[PDB]
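K.L.:
Sharing a structure here in structure tokens format.
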Amino acid sequence: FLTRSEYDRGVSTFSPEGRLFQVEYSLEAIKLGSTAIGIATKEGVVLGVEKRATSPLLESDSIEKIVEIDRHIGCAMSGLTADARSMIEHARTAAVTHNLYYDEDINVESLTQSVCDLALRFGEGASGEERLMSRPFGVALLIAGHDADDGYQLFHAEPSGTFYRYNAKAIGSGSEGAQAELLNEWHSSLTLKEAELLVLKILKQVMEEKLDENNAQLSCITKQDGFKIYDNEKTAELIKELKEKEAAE
Amino acid sequence: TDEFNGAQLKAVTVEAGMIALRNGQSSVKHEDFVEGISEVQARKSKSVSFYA
Amino acid sequence: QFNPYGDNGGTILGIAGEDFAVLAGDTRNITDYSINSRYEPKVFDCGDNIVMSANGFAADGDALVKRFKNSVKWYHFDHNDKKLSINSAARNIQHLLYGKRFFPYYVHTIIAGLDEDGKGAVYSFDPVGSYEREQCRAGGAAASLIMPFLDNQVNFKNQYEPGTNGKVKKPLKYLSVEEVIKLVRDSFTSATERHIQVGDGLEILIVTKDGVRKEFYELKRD
Amino acid sequence: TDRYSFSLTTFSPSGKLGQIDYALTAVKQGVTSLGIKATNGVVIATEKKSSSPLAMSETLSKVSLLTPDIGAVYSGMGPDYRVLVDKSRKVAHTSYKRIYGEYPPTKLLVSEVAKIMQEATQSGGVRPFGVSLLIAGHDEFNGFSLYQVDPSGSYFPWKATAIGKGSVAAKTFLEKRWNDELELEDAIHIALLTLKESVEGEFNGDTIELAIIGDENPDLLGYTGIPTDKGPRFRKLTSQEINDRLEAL
Amino acid sequence: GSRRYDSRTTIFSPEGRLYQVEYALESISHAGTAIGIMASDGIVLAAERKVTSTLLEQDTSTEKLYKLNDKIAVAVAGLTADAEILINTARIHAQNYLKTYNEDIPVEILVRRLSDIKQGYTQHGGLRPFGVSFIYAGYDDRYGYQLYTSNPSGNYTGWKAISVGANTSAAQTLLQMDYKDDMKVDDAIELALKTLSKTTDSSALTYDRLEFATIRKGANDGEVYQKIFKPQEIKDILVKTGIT
Amino acid sequence: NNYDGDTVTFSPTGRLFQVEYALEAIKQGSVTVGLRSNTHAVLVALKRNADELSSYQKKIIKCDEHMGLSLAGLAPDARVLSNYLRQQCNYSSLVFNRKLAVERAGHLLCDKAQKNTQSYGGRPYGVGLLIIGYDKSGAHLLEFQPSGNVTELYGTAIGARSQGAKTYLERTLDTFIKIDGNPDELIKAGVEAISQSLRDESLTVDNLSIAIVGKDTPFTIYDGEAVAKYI
Amino acid sequence: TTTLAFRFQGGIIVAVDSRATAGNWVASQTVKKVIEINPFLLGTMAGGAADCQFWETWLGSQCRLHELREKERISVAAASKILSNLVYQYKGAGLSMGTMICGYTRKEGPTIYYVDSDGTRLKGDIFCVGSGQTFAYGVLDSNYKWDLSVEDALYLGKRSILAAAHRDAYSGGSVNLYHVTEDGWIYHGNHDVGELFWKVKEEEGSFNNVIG
Amino acid sequence: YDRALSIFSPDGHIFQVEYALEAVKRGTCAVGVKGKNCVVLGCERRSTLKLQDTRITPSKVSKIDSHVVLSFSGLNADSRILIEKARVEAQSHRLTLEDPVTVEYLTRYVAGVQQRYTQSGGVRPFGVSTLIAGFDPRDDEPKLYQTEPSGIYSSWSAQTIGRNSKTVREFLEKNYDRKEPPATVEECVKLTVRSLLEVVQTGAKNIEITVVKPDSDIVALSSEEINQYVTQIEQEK
Amino acid sequence: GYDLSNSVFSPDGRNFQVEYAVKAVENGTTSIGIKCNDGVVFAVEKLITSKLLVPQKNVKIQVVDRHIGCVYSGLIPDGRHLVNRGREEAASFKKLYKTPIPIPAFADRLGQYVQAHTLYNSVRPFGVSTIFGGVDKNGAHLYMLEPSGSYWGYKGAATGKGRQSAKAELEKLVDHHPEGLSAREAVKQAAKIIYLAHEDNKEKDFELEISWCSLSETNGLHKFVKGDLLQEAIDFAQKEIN
């Protein structure tokens, strides 16, 4: 608190930086995000989130940060999750709009681009779109998906209004520790149960409890089965078979 | 070098014979003055850009 | 006193095949009994192997050519050069039609192209809104002349194998690109003599996976 | 744009509202006016002032007519009085001479004008009008009535009061000079005598403006041949009538 | 420009608290006292004027006391301008209720409606509050006599004895010792008078400085007579109780 | 802050500092170079990846089948301006049945920045665009600044290390004007032009983005194993 | 034109025609008067072809947006009364609308609703809407037993439409059968109505009046 | 007015959400504990002040439908705007979709309500935190939710909010079990009374208890009742 | 603070904002207006920034209607808004009264627009000086409009950096010709003092643009001087300064 900020009186004002300060702050709310890891392969995309237990009296199997947009696109929220309550409705609306107008499964990139056009609409009234926001959203998404035109794609959507297609990305607090390991362990010659087990490897390192299915949740998007949320019984098996092969060392 | 002031330019010429010393020479190559452009300026890079 | 719907005539005709599709139309424009022009395309290409023709009231029929090709633009832009399919295209046309229904379009619209299997595909729109896939479908003022003859020759409706007398049903024969050129010509020969609002010219556009080809045949001068 | 819709009047940390505390001081930096309420009539009297002596004073009015039974007189600001007299009349016609087809009672007129002050206390882009008004008038059912509306938007009925800069001294003089029955003839001599202790200026009818809500005058009726209505009960006293009374003090 | 000079007075403090609400509450103990005391047979409303002068006319004045409808009257304490507004808002609401159901409003409903109005001004729009406190005396059949105070935040609680305005703490202590659950109206009148005699912010306490009003079951056939007294009827009942 | 944090103010100097601030959008920007000859335009934009697992985010937007714009600066700002150019481009096709005049569209753009620099709570845009196209008067290169200055040039740059490109273009100015009918050369001159403006960032077959427009060739963006022919 | 649906033990048989006329001229004889509201709701098309088709596409749009938000499949009574509030709006802005939304869920059972163009919404076990709903009723109500088996029930969907087709001017084209289960509708294809004629003519012994 | 009352902070927050949470801390304390077939919301009322009419004044538990109760802590004045929105949504659900609301749908609505007044301009958040509890219709699972002024919603097994909630929360780890609720309605009520007697103290007249059983039965237990339940706990302790 | 905006006032009669707008116009290039007997002749010094430019392909003289030349200095983008506005206002008047707008009428309109931008908190007064004129049927007129919304009639006006050189030389021209001079003869005069106004600006190189509206050459339209006529002007001036 009380760190020098020369300008920040407007909600868009400059700044000898060459870029707005408010957008920068929005990205500094994703380092307080509960860690979401996502490994994209060419056989599928795995979205893992730590549900986050706060209490033993909190039911942590009822609360989850896997959110369905549609059957062919899944999404994961990390950051300030109240802000994602408004956008995730919008995105689900959007998809449906496309199915009404064109009767077609929407591109993952297109869908990503739409909540970015939403993300940029902070202001006191300016440009083509009427501002209805006044403070920028402080939440980042990992829109995964599968289309039959460009395959499996996975995008990191920013509160900035920018989208970078990744081949695997973890965001949240333990982001710094995750991305060291992704750089070495990722490749394009992976298979689905070696990726799945990679999500739980990296989840293990940014875990602030210990790893069990009462504070961790896996979910996939598969071409022929769609978006499927993995239940806890199934989740358990894989976590134990990690623990079998880590005891072969 | 574009828009380098005379103190920075004094500071490339010196910085070249640092690089020379570290390779371990006794003569200062023309490829050293180029790498003193990067190592010593006035600013450390173009900062972090996330969309600039 | 003003009434903004006339008729400008013309006739259109859609035939789906097995790797081709044919959307033809005449090039006669009229208003009542005076000939405006002998030459006037109504069957426009619109990109990506979709050919459209909106026949009936000409002005309306130019209005929905306007907006349709505008959508071709905005789709490719905000999907970064995505090829728009027959299935997708159909449903867009229907939204523009329906949204004006308290000043409606007063045309009979047809599209044709290929689908994703590499077979013909023909959908046809009614004036207000909705549409249904067809396999043969004429529209326009000489619609009811071309249509029963073409079901008698494409689908062989109510015909039988010969010498059995209604015991055996005549099997449905395959459709060549060469053969369906002939039907259009023969039909539009019959149209001319018996109906006064088809004439001058016949323009067949044949659409394949290979490209769009135009082919022009004369009709009678009256 | 504009974004002045935030209140510019706010509570003060010490309590009381600063802007209305400022406005009241301003009333005692003005001209002096007083009103005495008699049994059978009401008098208001005030000083006429101008920048230079070569300015007129017959083209200026500080006793103004709201209705034919109700006059107003001010102390405070000239510009701020002028606009509110017009608004006083506009609301008296639109909400009572259209809906009851006659003029409003004095209490009812008071209250209307108190709302207009009130929205000059509430909301942005307003600061209080800096006047105090007397509204003396007559209605039939409560007889003669004298009011005071203040910068704050409350009203008070009084039996005799003064406003302006010579106010503290003037109400002390009128305390001994008030009587339980005072006649309108007698009152006229009183108000002049009080405002003579309060005004140094050359004392003629041309500098002292006198108005009475005395009794009805069927000659200011403007028509004859109707015996049912009666004329204005207000009657503005021009220079000649005051000159006789100058000599009788 | 405009955003620069914007007050921003409708934001929370570090305490979670609204400075302008407190500032409003601070300023009403600068206005006169208004007291309500609920008897079992009626309700006494007793207000001490915040002005008095021998040159004042304080005889047509009903400058603390208002009828909202013939069954629910209020005692007002605070900035009178803001208060006048709500008073005609309330009349408009009463008559609305009466238009649509053809039945008089219960006291529960009208107190909730005024309170929501206040709530809006402190909640948003960058405005300052309406700094008023109302003591509602009313009769309805559904819950009987009901006595109520509301504050500028826009929150209400029912009371059997209450005091607002000047010396709130003081009047409360007194009320608690000399209350009894069931009284006659007279005993209440007496008590109403007695509390104001010990809390008066000038030594003397007089009829012309009392506005005083009741609602009495001395109307036969289970009706309620709203009476706002004339100051010459106040003068006699003040000599009765032996104050003067 | 004296007069620095407010787009409505002035300024004893007579500038304002808010405009200068927006000109740092160019400075932190990634280099892009445009050069035109007389038969062909070329924009050569240096894309930028975030990291290795990441792709590169394109820096050239097809505005039309004869017009394109490339950003330098902030990515959200660029997306606002690209939509607008397109709407006014389709308006001219619809209404006047006409390819959009390049010279005119530069003034439409100008006035959109101007009205966010007039009114309080607005912003100056932090993107400068290079807009090439081929119309009925031939090849064109428009240069857009945050201030709203529109200039037509033979060949220009904006970005970080824009100076180093611009001294290159002063040499090779008289070369590129005189090659015409051979689109291939002008591309080669653009690969070399941005090589000078590198910080040892190299040029890969998914970092370098070429787009051209001709007499006879519509607006096209090359990337993939298309680019490798020029690399 | 005729669209009928009757509940039975197994779910609902919907059975509809495919001739959609304009004037005395017959437009198309291959029209599908089934509208997939989703895989677990089937909507009929009767009244104006344009009006009815469109708004039930968008009803499918809101069906998927009830479904995500509740994380629970839209109930048959919720869909119906959406569609109902919409058409009350344009009640005397001149539009038509006659659909039966026909569905089977696990916690409400098979339930038909008949939503009108006035915004009338009537529940019931049998409805028939169309220009051949008088011809349809008679035969359908004679041959009714609530306890029925699937094979028999399938045959009833044909037999009532057939009767309707024979006398009605605008009925014919082709018929289609669907059998709604809880798990979804399963489609049973296309039977020409004139080839169907000769089969049941033999089998029953019906249509004595038709010569031959 | 369209000017912000929400100014983004460099900390990764908004100031006004942190200020709004304190405001909730200073509010009266609510406990929620769900049985196997009941819900129980106990709430502290300050009845410490004397000559308070308690008959006519609404409890700090409000029914919003015939089977969904909402209790609250923080700004009492502010709360009433939420209660008026929520009652309105409950009817709208019957109108357009038919059946009564589910506890989840209503909780989500509340979540989006408090959320809105964060993200919009011209408005400050509400510093009010709700405990929403109840039954879904056709069902008999107690479902106990908590919404908080951050516009974040949660399910909970048991929760407490308000003043000195931490003291009760530690008690609830240790005397309520995640695995087993107390199975009689009566024992569940006494577990919550026993919890309330930590911070509330000062006699049994500042304790109020609303018990809800499925099939749309919301009844609130009077003081007399409480008196007997409290005395039992007293003697056994 | 009271030295920061336009809606402020200060007890010196200064309103510091507006005065600061002249300082913007003072960074501009020289622009002159020569009032002749037959019309008006504008010329503007156009800086050639780099040899990378495409030459004679930027016009700093923009037409409003078909008969009112407009050339402005100060902030180039800001000026383009003011001209667009006076093209709206010209078009509104042309419709409503079916004649081409008088120049004292065009004056009223523009005048009002910039004056407007000193009375609100949320706007900035534009920092441009315009010079506009032409021929209408009451004769030729010329006006210069200050960023303060001040203007007057003018037999010669200027603004820009080299308003110092230009002004003294305009005195010279009304004392050369106090009975006026021809619009043809004045092409050569606009070349001469634009060239002299680049000795306060000799750190660069420049291109001269000349345009005229005169009754007797162009039939009362706002046209550009171009081709061989334009190079005769360039040569004339070039030889005097050498």
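Numbers in chain G come straight from Swiss-Prot, and the residues shown are 76-287, in order.
Cβ coordinates are placed from backbone N, Cα and C, and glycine is handled just like the others.
The feature active site, nucleophile is assigned by Swiss-Prot to G:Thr76. The bortezomib binding site annotation in Swiss-Prot covers G:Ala124. According to Swiss-Prot, the experimentally introduced change G:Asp126 to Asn is described as follows: In DOA3-1; decrease in activity.
Surface or core, plus neighbours and distances: that's what I need for these features.
P.N.:
Counting every protein chain shown, 27 other Cβ atoms lie within 10 Å of the Cβ of G:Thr76 (active site, nucleophile).
In the three-state DSSP scheme, G:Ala124 (bortezomib binding site) is classed as helix. Around the Cβ of G:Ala124 (bortezomib binding site), a 10 Å sphere holds 24 further Cβ atoms from the protein chains shown.
Its Cβ placed at the centre, G:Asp126 (mutagenesis position) has 23 other Cβ atoms within 10 Å.
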K.L.:
Distance between G:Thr76 (active site, nucleophile) and G:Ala124 (bortezomib binding site) at the Cα atoms, whole Å?
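P.N.:
The Cα atom of G:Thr76 (active site, nucleophile) is 11 Å away from the Cα atom of G:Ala124 (bortezomib binding site).
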K.L.:
When DSSP is mapped onto helix/strand/coil, what comes out for G:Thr76 (active site, nucleophile)?
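P.N.:
Once the DSSP labels are grouped into three classes, G:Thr76 (active site, nucleophile) ends up as coil.
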